[PDB]
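What follows is a set of notes on a single structure, which appears directly below.
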Amino acid sequence: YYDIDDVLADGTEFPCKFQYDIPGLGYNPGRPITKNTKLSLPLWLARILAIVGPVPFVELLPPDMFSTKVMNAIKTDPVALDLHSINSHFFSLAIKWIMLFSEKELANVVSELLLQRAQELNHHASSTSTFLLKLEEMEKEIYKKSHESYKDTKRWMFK
Amino acid sequence: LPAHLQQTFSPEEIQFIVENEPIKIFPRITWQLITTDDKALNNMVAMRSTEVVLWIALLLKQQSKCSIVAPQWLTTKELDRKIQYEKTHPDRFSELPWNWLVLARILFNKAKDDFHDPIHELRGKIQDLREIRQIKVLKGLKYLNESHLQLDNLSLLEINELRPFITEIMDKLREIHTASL
Amino acid sequence: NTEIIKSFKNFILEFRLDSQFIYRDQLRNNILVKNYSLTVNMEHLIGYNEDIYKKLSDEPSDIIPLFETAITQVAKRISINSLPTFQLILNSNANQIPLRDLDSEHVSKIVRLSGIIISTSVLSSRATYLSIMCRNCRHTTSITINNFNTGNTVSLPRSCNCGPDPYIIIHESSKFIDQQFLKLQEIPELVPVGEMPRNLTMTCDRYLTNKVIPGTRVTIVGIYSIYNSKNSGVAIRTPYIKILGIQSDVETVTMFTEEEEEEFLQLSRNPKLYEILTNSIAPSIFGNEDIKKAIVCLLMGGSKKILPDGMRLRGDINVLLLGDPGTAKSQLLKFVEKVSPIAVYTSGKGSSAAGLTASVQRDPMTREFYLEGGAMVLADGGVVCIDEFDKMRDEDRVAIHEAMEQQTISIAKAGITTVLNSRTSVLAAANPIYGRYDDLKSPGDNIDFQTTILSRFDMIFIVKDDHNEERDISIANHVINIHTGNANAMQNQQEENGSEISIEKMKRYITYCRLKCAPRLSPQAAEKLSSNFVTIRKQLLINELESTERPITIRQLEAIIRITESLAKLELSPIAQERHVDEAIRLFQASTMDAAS
Amino acid sequence: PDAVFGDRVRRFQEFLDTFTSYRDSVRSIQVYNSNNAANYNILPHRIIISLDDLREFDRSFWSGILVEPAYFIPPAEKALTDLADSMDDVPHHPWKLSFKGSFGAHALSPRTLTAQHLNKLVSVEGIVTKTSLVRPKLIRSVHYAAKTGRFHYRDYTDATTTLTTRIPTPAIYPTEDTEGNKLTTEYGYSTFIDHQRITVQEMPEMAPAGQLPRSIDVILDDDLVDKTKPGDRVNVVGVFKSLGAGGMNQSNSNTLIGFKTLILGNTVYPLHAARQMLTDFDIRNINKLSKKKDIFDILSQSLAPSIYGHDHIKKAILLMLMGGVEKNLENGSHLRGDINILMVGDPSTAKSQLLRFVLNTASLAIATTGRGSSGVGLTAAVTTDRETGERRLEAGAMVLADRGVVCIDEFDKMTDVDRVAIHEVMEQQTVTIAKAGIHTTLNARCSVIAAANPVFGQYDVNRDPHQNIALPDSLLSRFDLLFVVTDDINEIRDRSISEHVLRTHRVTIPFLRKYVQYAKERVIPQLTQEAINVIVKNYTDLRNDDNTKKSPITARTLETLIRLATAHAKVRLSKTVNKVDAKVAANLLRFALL
Amino acid sequence: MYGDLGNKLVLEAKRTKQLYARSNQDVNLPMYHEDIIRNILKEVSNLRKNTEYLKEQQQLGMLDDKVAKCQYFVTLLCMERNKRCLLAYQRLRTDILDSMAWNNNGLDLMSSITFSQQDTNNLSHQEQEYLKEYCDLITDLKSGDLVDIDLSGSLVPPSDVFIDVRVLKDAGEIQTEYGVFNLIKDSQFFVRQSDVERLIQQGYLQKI
Ligand SMILES: Nc1ncnc2c1ncn2[C@@H]1O[C@H](COP(=O)(O)OP(=O)(O)OP(=O)(O)O)[C@@H](O)[C@H]1O
Ligand SMILES: Nc1ncnc2c1ncn2[C@@H]1O[C@H](COP(=O)(O)OP(=O)(O)OP(=O)(O)O)[C@@H](O)[C@H]1O
């Protein structure tokens, strides 16, 4: 698949900095970029630039506010949370985070989250200015199939 | 190239695999059937049973020259003993006719006005049993482990209704379990 | 008695029309997502329910909740403890005796009202499940108080073997319901002789509260019971309504069904909307094509930017209509009132322009100064409409200067100083100095001294009086068809059902299309309007050197960009284009020339 | 008790590890307070329990605190206070809690009340505008039989224990215990506590437009009184609680609620959307950019990111907002040390644009909208009887203006009765009033920002530049800067405007608010003979050129001419009044006058 | 910054799916964004002549410097990052006209794929030769079956053998095979099952 769901999800930004000083700039004069300078990085190049060197080039700093000031909020009540305005996806960004990181700490704690969100979703499936709908919209695709199954299954079962 | 309903069945063909099962009739009429799965008989005798496939008998009922006998568990004095073995057993469902829900809906179109007093009793004694199954199914999925389930007695219909969501939740969590190591 | 209970638990688990088994098929659907509520439907409920109501009419105030105890006992059948009690919602429709027959045969019978709700109170609490302690003897009991005869259905007795009235209300194990005392007002059209309208009071339960905003048409069905307050002659009491269910019209908070939007998308793909509305908006208006297009863009509006800094832009447009009497600027304004979601109509004499926005007064309880009234705070999200902008000089201009252009007022009267929000949209229709002389002299003499209001509004029409001998006779042919014969009421009903749009369809899709899409104009248009303005200012600049003064300043240039954003809300496209924007200036280029001649 | 006490004791062994990191903290805070009190020749009992130490490893004990918060908190106190004595008993007041953390979806905006969580933990935010009185209250008085020398003991329970609805004691003070001794009471060993109610409005931006703001109220205790100035973005957390008898205490009880909403809470916090602690890093960088000799100009251009030009106006706002000092005269009247600028301009030329975004970075300076009811600087003797026998001079609008800024509009579109009030508060820092009560001189440090419009359209050039608004010169003489905004039409000027509005329908702010609020805490030079020598020469030539030209200036204008340069050195963050500051002060007035 | 227009390119690609797949089968595909893809065809042109300068200096200037190697990677990576989107929008374009090509693959006057979206019927006229190369290929798949099996429609299973069908919006004489049914205007039928399958998908009969 050409992956139209997440090719934009790697289009999002990500703040990290350098370890060396490189004259390769495309961001606009002053072609030497000084080291340890915090730069907004798109996920695609930044994923492999933290790999290619021994010592890689980009200082991968963790955006630990996407670690510590939300691990607490999801370790309390997984019912109505801001899962969305902090990150327009919470799923593949968590996937491609853990591939470089490989730490089972938060890899346990979102595994608690999903079944709890799923526990709402099935038994929410039988049949307002800016922020609110997309709480109800990141869940949409995941169940847009599901209640459309229940919709026809009544319409055969009755007359 | 359907591209519409691919990962599961639509609800119009799940009846198509069950209509090809045989039941018993009471014939009336007297070459006849060469239909490659036939067993055509001679001048057929009434007051006797015969294992006949379903879909030809529904067509035989529109021209109205035969009659149907209900299967042996379709009395109200039989279904009650099913509701006690489950109300004492919240673990699972006990005893299942395996195609019961789609079997009744075919049986309620000129196959209901034949039987001895089933109205205001039978739809009473069925629609209760549908939800008691699905109340049981709501406690089960909360207990979801990784990659191992226990569904023992489910109708084909709920299998066509639990299906298109139960995959991609456990599949998406299969990634974060496996890609962690 | 009891056993009625057995007549209904054995009644709602099986009532159906032909093989749909509906009430179990919705209660199951209603215990899941937490609402805990019912409705009732048609006739046999009526057919034998009168045979129950012939034993419920005697007191439909205590055995109405004898329904309520039943459905909990069918609820636990669909569970297998955290189980609340339920509520009821009704339906009935034959007519509406507005406010006439209200003491004789209507104590404790089922009534239906049509009114306009005006005033909401703050919430409160009464209990429904309590726990009770005897003082020195320490008895423990629990009493439930379900339906009412306001307070004091039953009291607390003296028997625990401890002392008199030893009973106290703990707050450890208690539930609560909320009441309203919202006030109802008579719809001002049904009983005209010479009278002034009256008013009643009512309460409700929590799973039907906060469902109304002030300024709406509403209908309501409930009881007419009587309380007795001891804060006037013999022992007289007062009237009030105990409501049951508001099967209202629309809200006029964006949840609705799906087949509504299906036709809307099926209509919005046909690209004839801009021309077909101008015939179908006002079925009683001869032409007036430049003015008519200004109204549809006014009703929907643009957007609002809270862009990542401190300040903000104002996403709205505000028009004016000045001209001779007899050019239908008046009766056009009643026409926007019914079609708007929220509309008020204060169009006359300003009405004490200091008391237009805010009022404070002493209080009957605690002698306090709190905020009560306003014309703007009622009218947010929608459109107001006023007139007579010649003979108000007192406070009408000093009250709208702050109310417009930033839409952020704060009252600094004796109590609070709070910046309450406002997102309003104004409209006015004045007269010049008897019309003709302002079109037969130097083009001044419109407002008596100041033009500073005129820079604050962008769109200005200046109509006039021609004498074209073929357009009047059609008009004289027009209005006799609409006065008597009512043949165009049969004609426009004949072109309705495939080509035109009635009034009740226009209202519902405007609130849908505004509250879904969010436009933005394309950067290819940025070269277009910039090249437009520099000669527009120059066309003004060539006029000032000829000793011609007055008014154009830069609010209009940031007003055209809202105008071109307006039809993008109409087409519901997330961009804006060039055939989009060239028609937009074609409305405003036409209104630049009349600003000079 | 065994069932209701067992999970107390099992918690009594559980939470002792949940203060492994606080059992040091709770005794370190008192050992010096025990020390300094013995060598004088002070803090309350705050034990902040986080969520984290009670959610990582207890679940049954957890959700009891967020479902039934009535059988758990006096367990937590009683097991706390023994650790105070088991740690500290050798040297010769209950230590209640605060409970900070997150909550997981209990940010009930009080426009909404709850059906789910009544009698539970609630997090509430908003603004307070009531600020009622303060009044003490007894909890325990000790009696003493003066004959036979023996003592007594008595505690009074009330609607203040926050949780247990005990049998009340409808009594003030008893006499004659079971003896023939006239009872004496020791008041030094009788303990007291205070009691203060405050009403909280709604944050009037996130409540959607269908209603006026609503309100509820909260009873707090001594530990955070006088912390709540009226006009603070406060955020409280406490228990939800009903009290009062509804339906029985009077008979027939028709349409009278008897269930008052109350919050008996703890631990308020001011928020900001005064306390901004910065590290060594940012405090060093702000000195590092202080080393540049251009940063007065960069701050001017980095303020209003929408509007072209007006750099004379733009430097003035940041000069005013940061503020110039007033050195009070010892046994003498202090002078004006406030600064008070004014604007006027022909319409739609961004005169009200920059007036609303000074309120976002205001640093606790909440202004009005200039609606000129009597109350702009006064009280109007509003007391509301304050529970039958208390009369209070309720603060109208100057308790918010103190060491802050205000802004008001529409001067000529006002009556007379506000103009007499703005006379007093400008010539004098204080108002003093005796309406039906007490003469009281309460102090105020204010600084107005003005906005008016000319009368007769575009008539400024063809007539006198003066009298152009003709409001009384009592204020014009009390003001200094009358910027007259031009709107001249040039084909390169407007073309530049046209794209810049268009480019924005799609050096930082929080660093800027730190820099000024750090610069209110640095020392004030005032002292260099070199800079005072040049400015008086700079005055004298225009003292020859004020009277034969446009506008006569006065001696108080010299007190500006120190004050602008005085604040201009505050931008420099130095203690030497340089020379370079005196050149921008002269040049700013030269555009203001010519 | 770099692939920014491709982000909003694939963003509006998301709208084309949700328009079709939620409402109904009737596609009315919007437009091809030649104007949008010409912008990224301009940036890929400028980016390609950027690296051949450093391909020219890598032997003469910095002398295959480690900095220059990373400078090749950013120019390498930003190519293919752009390359990922521009075909993905290209595939989701062509993976929906096939559904138009399947359901009306020839049932009644096939090569009349006219009276159909004229503003985009010149757009997909460059894709018509792609489209008809499905249509030519779909013909031999109909004939290359060794027996006659329908591949044109009839996806819903049959239930009964007698179905009441009404007609409207149609005239003329059609159905020369399987017996002529003599279609007059607004007159219902009562027929067997297999005949009307080639006419319901044709869209002449209306209601089952
Ligand atoms: N262009 C028009 N098309 C249809 N009807 C019109 C038009 N202009 C006026 N009328 C009719 O005039 C009738 C009475 O309106 P009226 O005479 O009150 O206007 P008016 O209020 O005097 O105008 P003005 O507001 O300028 O004073 C209405 O029934 C209306 O139908
Ligand atoms: N001189 C200016 N330069 C740039 N933009 C301006 C200017 N004047 C007005 N604008 C634009 O016009 C909009 C509103 O201006 P504003 O309403 O503040 O005028 P005003 O200062 O209120 O005048 P008045 O008080 O007389 O109404 C702003 O969004 C701003 O971008």
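In chain D, numbers come from Swiss-Prot; the residues present are 17-57, 91-141, 151-331, 338-570, 651-738, in order.
According to its header, the structure was obtained by electron microscopy, 5.8 Å.
Cβ coordinates are placed from backbone N, Cα and C, and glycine is handled just like the others.
For reference, Swiss-Prot has these:
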type: DOMAIN; residues: D:359-566; note: domain 'MCM'
type: BINDING; residues: D:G409, D:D410, D:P411, D:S412, D:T413, D:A414, D:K415, D:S416; note: ATP binding site
type: MUTAGEN; residues: D:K415 to A; note: No effect on MCM2-7 complex helicase activity. Loss of MCM2-7 complex helicase activity; when associated with MCM5 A-422. Reduces MCM2-7 complex helicase activity; when associated with MCM2 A-549
Problem - Of D:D410, D:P411, D:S412, binding-site residues neighbouring ligand 2, Cβ under 6 A - result: D:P411, D:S412
Handout entry: Cβ within 8 Å of the mean position of the Cβ atoms of D:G409, D:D410, D:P411, D:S412, D:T413, D:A414, D:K415, D:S416: remaining residues of the chain near ATP
Key = D:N517, D:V549, D:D551
Fill in the blank from the handout: For D:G409 (ATP binding site), the nonlocal same-chain Cβ neighbours (under 8 Å, six or more residues apart) come out as D:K415, D:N517, D:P518, D:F547, D:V548, D:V549, D:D551
Exercise for the section: Run through the Cβ atoms and count how many others sit within 10 Å of the one on D:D410 (ATP binding site). Expected result: 20
Completion exercise
Cβ atoms other than its own within 10 Å of the Cβ of D:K415 (mutagenesis position), all chains, total 20
Exercise for the section: Using all protein chains in view, find how many other C-beta atoms are within 10 Å of the C-beta of D:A414 (ATP binding site). Expected result: 17
Fill in the blank from the handout: CB contacts under 8 angstroms to D:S416 (ATP binding site), restricted to the same chain and 6+ apart in sequence, sorted by sequence, are D:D473, D:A515
Problem - Chain-internal residues near D:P411 (ATP binding site), provided their CB is under 8 angstroms and they sit 6+ positions away - result: D:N517
Fill in the blank from the handout: Contacting chain C at Cβ under 8 Å, from the binding-site residues D:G409, D:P411, D:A414, are D:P411
Practice task
Taking the Cβ of D:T413 (ATP binding site) as the centre, count every other Cβ atom within 10 Å, in any protein chain shown.
Solution key: 17
Completion exercise
So D:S412 (ATP binding site), by the Cβ count within 10 Å over all chains shown, scores 19
